[PDB]
Amino acid sequence: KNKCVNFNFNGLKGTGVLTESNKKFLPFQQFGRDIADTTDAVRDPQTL
Amino acid sequence: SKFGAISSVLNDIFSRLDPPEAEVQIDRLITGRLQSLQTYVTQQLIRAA
Amino acid sequence: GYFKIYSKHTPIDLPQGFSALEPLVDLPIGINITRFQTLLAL
Amino acid sequence: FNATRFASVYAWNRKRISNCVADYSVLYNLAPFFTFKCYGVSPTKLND
Amino acid sequence: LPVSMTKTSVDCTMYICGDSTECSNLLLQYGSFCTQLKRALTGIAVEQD
């Protein structure tokens, strides 16, 4: 985390920085998408 | 927007389809985004005038 | 082909308030449903 | 894939596959598989 | 009476391709569209000033 690294989370490929989250997601949600299909947040499939 | 393709994000287009096949969708997306950007630039030029 | 069960509990006819339904369980199998019936515990 | 009996075009079988690890490398490795067609997906990119 | 606007600069790679590396190799075959867009945006920015 906290470094520009290529991420591959459950088929989602791209380049971005992973930082510590402060937002609370609901237990049924798994992805947070911004405007115009912008993937802003994601959960870890290993440690949730 | 899909711009006539099967997906809107090209990162999975390059990951699911082979390079010989994904080129059509990539060129379609590039043409659509270039047309959108050119329309935006024309509107901005009219606004600037 | 997937039966969805959405529910939400709110303490209290139906009031004029607003409340969304949160997903609880997503059954990945679906069948041909035409009728339904409830059950009581009198 | 190698079942003993297969259904006809009417009342065809359907199995639910979940919570496991798929490996499509054994499929195209078999010799008598003549036709291998896909729509929107590539055979090589089935492992990622 | 308005006299000025917001000077906006649009990048070609981050908009059309985003973070894809295989996409940047295909924009070079289309010519100098981005050269026209950046020049028009710079002209608008100088015109507002």
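Just so it is clear, chain C uses Swiss-Prot numbers, and the residues here are 199-210, 215-244, in order.
Yeah, the Cβs are placed from backbone N, Cα and C, and that goes for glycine too.
With a 10 A radius on its CB, C:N234 (mutagenesis position) counts 4 other CB atoms from all the protein chains. The mutagenesis experiment C:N234 to Q is recorded by Swiss-Prot, whose note states: Increased resistance to neutralizing antibodies.
The annotation that Swiss-Prot gives for the naturally occurring variant C:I210 to V reads: In strain: Omicron/BA.2.75. Applying an 8 A CB threshold to same-chain residues 6+ apart, the list for C:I210 (variant position) reads C:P217. In the three-state DSSP reading, C:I210 (variant position) counts as coil.
Natural sequence variation is annotated in Swiss-Prot for C:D215 to G, with the remark: In strain: Beta/B.1.351.
C:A222 to V appears in Swiss-Prot as a natural variant; the accompanying note says: In strain: 20A.EU1. In the three-state DSSP reading, C:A222 (variant position) counts as coil.
Listed in sequence order, C:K206 are the same-chain residues six or more apart from C:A222 (variant position) with CB atoms under 8 A from its CB. Listed in sequence order, the residues of the same chain lying 6 or more apart from C:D215 (variant position) and placing their CB within less than 8 Å of its CB: none are present. The secondary structure of C:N234 (mutagenesis position), as reduced to three states from DSSP, is coil rather than helix or strand.
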